[PDB]
Amino acid sequence: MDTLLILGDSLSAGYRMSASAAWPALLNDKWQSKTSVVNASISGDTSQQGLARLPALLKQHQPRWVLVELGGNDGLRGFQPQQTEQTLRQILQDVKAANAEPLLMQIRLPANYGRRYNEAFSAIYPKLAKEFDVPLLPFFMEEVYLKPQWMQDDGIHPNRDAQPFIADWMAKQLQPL
Ligand SMILES: [Cl-]
């Protein structure tokens, strides 16, 4: 079996829920005996904190692909987009140099954040996917935001009931990869 490594923040770890409640556990169950899914996600992680954890994970897991789901905390904290871009660039360099295929997820801030900064933050992702010639996955939360029954009260993080949707959505996005 090949291994999919997830390098993520609470959108993949689960916000205020157990790891086993989060969609990557559901995906792992769905892909039993075919593909291993390692959820190396930490609630609250910046792109810099993800990057710090990455080398040990690459060594240990020798994954075939790495899903990079990071930078949203940087954006939510108003960090400079150029800085989050460089950090993400380093993550992508590390992945390729370990002989793994990076899969970069587009991240955005919710629709009530100011539009100029959200635009500059969001733009980093297609720029990096083009630069590294890697898949750019769409942001799964854009669908989730549209369902109050799947959102926690902060308007940011998906709830436990959203997790089976997200797992199914991710299974569908990831099969041609
Ligand atoms: Cl998107």
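If you go along the chain as it appears here, the first residue is 1 and each next one adds 1.
Every residue, even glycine, has its Cβ placed from backbone N, Cα and C.
Annotated active site, nucleophile per Swiss-Prot: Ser10, in sequence order, evidence recorded as experimental evidence. Under 8 Å, Cβ to Cβ, and six or more positions away along its own chain, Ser10 (mutagenesis position) finds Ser41, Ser43, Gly44, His157.
Sequence annotations record features per position, and here Swiss-Prot assigns active site to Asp154 (among others) based on experimental evidence. Its Cβ taken as reference, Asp154 (mutagenesis position) is surrounded by 9 other Cβ atoms within 10 Å in the chains shown.
Residue environment of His157 (mutagenesis position) contains 20 other Cβ atoms, counted within 10 Å of its Cβ in all protein chains. The active site annotation in Swiss-Prot covers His157 (among others) and rests on experimental evidence.
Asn73 (mutagenesis position): 21 other CB atoms within 10 A of its CB, across all protein chains. According to Swiss-Prot, the feature substrate binding site maps to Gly44, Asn73.
Here the residue is the original one, but Swiss-Prot notes a mutagenesis experiment at this spot, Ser10 to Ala (Swiss-Prot position 36): Loss of hydrolysis activity. Mapped onto three states, the DSSP output places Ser10 (mutagenesis position) in helix.
Mutagenesis annotation in Swiss-Prot: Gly44 to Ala (Swiss-Prot position 70), described as Retains weak hydrolysis activity; the structure shown retains the original residue.
While the structure shown retains the original residue, Swiss-Prot records the mutagenesis experiment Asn73 to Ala (Swiss-Prot position 99) with this note: Retains weak hydrolysis activity.
Quoted from Swiss-Prot, the note attached to the mutagenesis of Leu109 to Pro (Swiss-Prot position 135) states: Abolishes switch loop movement. Lowers activity towards substrates with long acyl chains. Under 8 Å, Cβ to Cβ, and six or more positions away along its own chain, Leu109 (mutagenesis position) finds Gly72, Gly75, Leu76, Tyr117, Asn118, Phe121, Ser122.
Recorded in Swiss-Prot as a mutagenesis result, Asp154 to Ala (Swiss-Prot position 180) carries the remark: Retains weak hydrolysis activity.
In Swiss-Prot, a mutagenesis experiment is listed as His157 to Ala (Swiss-Prot position 183), annotated with the note Loss of hydrolysis activity. Secondary structure at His157 (mutagenesis position), taken from DSSP and collapsed to helix, strand or coil, is coil.
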Translate the DSSP assignment of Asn73 (mutagenesis position) into the three-state scheme. helix
